[PDB]
Amino acid sequence: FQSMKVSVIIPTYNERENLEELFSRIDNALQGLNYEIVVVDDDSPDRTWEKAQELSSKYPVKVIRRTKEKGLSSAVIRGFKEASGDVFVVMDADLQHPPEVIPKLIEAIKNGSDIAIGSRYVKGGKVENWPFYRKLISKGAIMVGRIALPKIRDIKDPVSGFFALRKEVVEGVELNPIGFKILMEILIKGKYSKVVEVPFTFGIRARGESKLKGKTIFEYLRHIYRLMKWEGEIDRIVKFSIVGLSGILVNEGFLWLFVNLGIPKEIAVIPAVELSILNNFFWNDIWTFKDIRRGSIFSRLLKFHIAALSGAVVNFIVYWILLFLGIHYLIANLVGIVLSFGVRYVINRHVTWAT
Ligand SMILES: Nc1nc2c(ncn2[C@@H]2O[C@H](COP(=O)(O)OP(=O)(O)O)[C@@H](O)[C@H]2O)c(=O)[nH]1
Ligand SMILES: CCCCCCCCCCCC[N+](C)(C)[O-]
Ligand SMILES: CCCCCCCCCCCC[N+](C)(C)[O-]
Ligand SMILES: CCCCCCCCCCCC[N+](C)(C)[O-]
Ligand SMILES: CCCCCCCCCCCC[N+](C)(C)[O-]
Ligand SMILES: CCCCCCCCCCCC[N+](C)(C)[O-]
Ligand SMILES: CCCCCCCCCCCC[N+](C)(C)[O-]
Ligand SMILES: CCCCCCCCCCCC[N+](C)(C)[O-]
Ligand SMILES: [Cl-]
Ligand SMILES: [Mg+2]
């Protein structure tokens with residue numbers, strides 16, 4: 001069936017010795033199929049391009065050398081432009097991504113998926129000779145993305161450099177050239193209705209230096225922020241804060257009104273805070289999250305109370321921990337309120353108004 005064309009897009013910087021092994025294993029994996037290899041090199045101080053062309057004698061290789069541009073994601077964007085296939089396959093050149101699982105990726109695509117992700121973290125997925133710490137940092141960084149970007153909440157390895165997609169997913173789509181995690185750009189901005197993750201083993205690099213470890217983490221966080229903006233999450237967070245501010249005023253307002261009407265201070269606090277919660281739910285339901293209301297309004301009201309209570313607990317615990325660590329009580333209090341707001345937003349975004 002793969003009379004349809006497959007383009008294997010490979011970004012390279014100083015990837016030399018690996019090419020011979022790479023192309024060999026790729027060809028054997030994709031034996032007899034209509035495929036091309038598209039190498040995108042940013043004028044390596046390295047011979048290859050050169051080695052690439054030479055294997056063009058034996059392998060269907062298209063070589064793109066760019067002198068004006070640098071960057072991993074930028075190269076992949078270039079690959080999409082230069083590729084002529086119906087299905088794109090993106091992978092590294094160092095054999096950490098095994099060419100032998102490419103058939104499973106394209107098979108998923110033929111079976112009806114728009115994107116097939118080579119994933120280290122779904123059932124079956126593994127990583128080879130990783131220290132436990134590095135594995136934590138990885139899944140920890142991934143967790144941040146899944147929570148901050150609800151669209152990829154259920155993706156286990158959204159930062160993978162190894163994936164396949166129908167050309168339709170990214171044609172007509174403007175992808176941001178900055179960064180490394182091109183898949184995350186695609187998951188957010190691409191056109192698709194079905195993604196699957198396919199387990200594989202992230203193997204040992206065989207030969208050559210590493211060019212990205214570690215130069216990725218704070219870029220990754222700025223990438224997340226750009227995507228939060230794009231998704232309207234930043235907008236929701238600002239509106240949520242504004243509502244939250246109004247709630248503080250409403251709380252103090254009723255507290256004053258109640259005690260001056262002959263109601264004891266430590267009795268008046270209860271209706272005052274509950275009214276502030278009701279106030280906060282109301283504006284968030286008709287403004288902040290108006291477009292993603294589901295089910296009964298009472299069910300949302302109850303979930304909102306859970307988030308509000310969770311916020312108060314986080315605020316309490318954070319404050320005292322910081323006080324025990326020797327932090328000034330005003331800073332401690334500030335951080336408590338900020339983390340409370342953060343937790344309340346996350347719980348309301350993922351539970352009260354879940355998507
Ligand atoms: N074209 C291009 N390729 C890059 C760039 N940075 C990294 N790569 C390629 O991306 C692939 C994976 O990079 P690698 O160093 O193995 O990342 P690591 O697995 O985290 O160590 C390799 O084939 C590199 O050649 C870049 O700036 N431009
Ligand atoms: C879960 C939140 C992700 C952390 C965001 C890290 C990037 C912050 C730097 C981007 C600059 C933001 N700003 C407001 C100055 O434009
Ligand atoms: C807390 C200071 C920040 C200023 C924001 C004050 C609330 C702005 C509400 C604008 C919404 C009005 N409108 C018509 C768009 O619904
Ligand atoms: C469809 C209308 C959307 C609601 C308009 C904006 C509601 C903001 C109400 C809270 C702001 C109160 N305060 C004190 C900050 O001005
Ligand atoms: C059964 C005891 C309940 C203790 C929990 C107290 C909840 C405090 C909620 C504070 C939120 C008020 N405000 C103005 C920030 O919305
Ligand atoms: C919705 C509750 C608000 C009702 C009226 C609130 C009156 C505002 C407080 C007036 C001044 C209070 N204080 C302590 C500064 O004197
Ligand atoms: C931010 C937490 C500090 C709030 C101070 C007042 C707390 C008094 C108990 C509030 C109980 C809230 N509610 C609605 C569950 O009753
Ligand atoms: C991991 C949860 C941390 C619990 C924080 C414990 C707070 C202890 C505060 C003690 C000071 C208050 N007081 C009035 C009893 O002195
Ligand atoms: Cl709230
Ligand atoms: Mg590598």
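Sequential numbering from 1, following the chain as shown.
Including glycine, each Cβ sits where the backbone N, Cα and C put it.
So that you can see what the record holds, here are the features copied from Swiss-Prot:
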BINDING   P11, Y13, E15, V40, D42, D92, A93, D94, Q96, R120, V159, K181, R205, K211  GDP-alpha-D-mannose binding site
MUTAGEN   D92 to A (Swiss-Prot position 89)  Decreases enzyme activity
MUTAGEN   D94 to A (Swiss-Prot position 91)  Decreases enzyme activity
BINDING   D94, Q96  Mg(2+) binding site
BINDING   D94, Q96  Mn(2+) binding site
MUTAGEN   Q96 to A (Swiss-Prot position 93)  Decreases enzyme activity
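Taking the features listed in Swiss-Prot, we show where each one sits on the structure.
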| residue | record | contacts (Cβ under 8 Å, 6+ apart) |
| --- | --- | --- |
| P11 | GDP-alpha-D-mannose binding site | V40, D41, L72, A75, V76, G79, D92, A93 |
| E15 | GDP-alpha-D-mannose binding site | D41, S44, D46, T48, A93, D94, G208 |
| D42 | GDP-alpha-D-mannose binding site | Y13, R65, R66, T67, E69, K70, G71, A75 |
| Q96 | mutagenesis position | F202, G203, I204, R205 |
| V159 | GDP-alpha-D-mannose binding site | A141, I142, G145, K181, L183, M184, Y220 |
Q. Since the record lists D92, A93, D94, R205 as recorded positions, which of them has the fewest other Cβ atoms within 10 Å of its Cβ?
A. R205
Q | Site diameter for GDP-alpha-D-mannose, Å, by largest Cα distance between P11, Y13, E15, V40, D42, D92, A93, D94, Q96, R120, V159, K181, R205, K211 | A | 28
Q) Taking the recorded positions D92, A93, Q96, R205, which residues show a Cβ-atom distance to ligand 10 below 6 Å? A) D92, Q96, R205
Q) Where does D42 (GDP-alpha-D-mannose binding site) sit in DSSP terms: helix, strand, or coil? A) coil
Q: For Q96 (mutagenesis position), just give me the three-state DSSP call.
A: coil
Q: With H, G and I counted as helix, E and B as strand and the rest as coil, say where DSSP puts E15 (GDP-alpha-D-mannose binding site).
A: coil
